[PDB]
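Quick notes on the structure that follows.
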Amino acid sequence: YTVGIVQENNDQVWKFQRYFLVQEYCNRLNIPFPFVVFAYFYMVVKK
Amino acid sequence: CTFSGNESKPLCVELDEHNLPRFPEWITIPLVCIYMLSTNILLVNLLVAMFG
Ligand SMILES: CC(C)CCC[C@@H](C)[C@H]1CC[C@H]2[C@@H]3CC=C4C[C@@H](OC(=O)CCC(=O)O)CC[C@]4(C)[C@H]3CC[C@]12C
Ligand SMILES: FC(F)(F)c1ccccc1-c1cc(C(F)(F)F)c2[nH]c(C3=NOC4(CCCCC4)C3)nc2c1
């Protein structure tokens, strides 16, 4: 019953969460993680 | 159990200074309880609902 009821309002919430995740990833260094640490060094040199 | 891997048996559990098992039941038993509850019951019923 719950699955039948809450289906229509599920994709909308997922799209909202998708916006959140996509903006989190875009508002990021966009560098592969195993080397991203270098950025944290380099950037902290400038900041 | 086998202390050495010579035999085709599971490795024996670690033992303490005294020759008694070293793991705590109060951690393992709740773990298995939760796992069985989640797998046997909840997940299968959810699958039934989605199939319906
Ligand atoms: C919330 C849901 C998903 C879990 C409920 C299942 C219960 C049956 C579990 C939860 C807590 C568990 C208990 C936590 C601690 C212990 C002590 C344990 O006794 C010992 O082995 C002590 C060892 C020692 O004294 O050295 C026996 C199981 C028991 C009652 C566990 C058995 C099963 C319990 C009651
Ligand atoms: F159908 C289902 F999914 F069961 C479920 C249906 C309805 C409501 C909740 C759940 C659910 C969801 C999750 C989550 F999505 F959050 F993961 C669960 N996770 C766990 C466990 N976590 O770790 C365990 C495995 C690893 C060892 C420790 C125990 C089991 N039980 C869940 C039940």
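Numbering, chain B: per Swiss-Prot, residues 929-980 in sequence.
According to its header, the structure was obtained by electron microscopy, 2.8 Å.
The backbone N, Cα and C atoms fix where each Cβ goes, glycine too.
Take the CB of B:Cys929 (mutagenesis position) and look out to 10 A: across all protein chains shown you find 8 other CB atoms. Here the residue is the original one, but Swiss-Prot notes a mutagenesis experiment at this spot, B:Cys929 to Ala: Abolishes ion channel activity. No effect on cell surface expression. Reduced glycosylation.
What Swiss-Prot says about the mutagenesis result for B:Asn934 to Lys is this: Reduced ion channel sensitivity to cold stimuli or menthol plus cold stimuli. Under 8 Å, Cβ to Cβ, and six or more positions away along its own chain, B:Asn934 (mutagenesis position) finds no residue.
Under DSSP, B:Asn934 (mutagenesis position) is assigned to coil, being neither helix nor strand in the three-state scheme. B:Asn934 to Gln appears in Swiss-Prot as a published mutagenesis result, with the remark: Abolishes glycosylation. Shifts threshold of temperature activation from 26.5 to 24 degrees Celsius. Reduced cell surface expression, association with lipid rafts and response to cold.
What Swiss-Prot says about the mutagenesis result for B:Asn934 to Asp is this: Slighty reduced ion channel sensitivity to cold stimuli. No significant effect on ion channel sensitivity to menthol plus cold stimuli.
For B:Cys940 (mutagenesis position), other Cβ atoms within 10 Å of its Cβ number 11. Quoted from Swiss-Prot for the published mutagenesis B:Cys940 to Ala: Abolishes ion channel activity. No effect on cell surface expression. Reduced glycosylation.
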Nearest-integer angstrom distance between the alpha carbons (Cα) of B:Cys940 (mutagenesis position) and B:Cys929 (mutagenesis position): 5
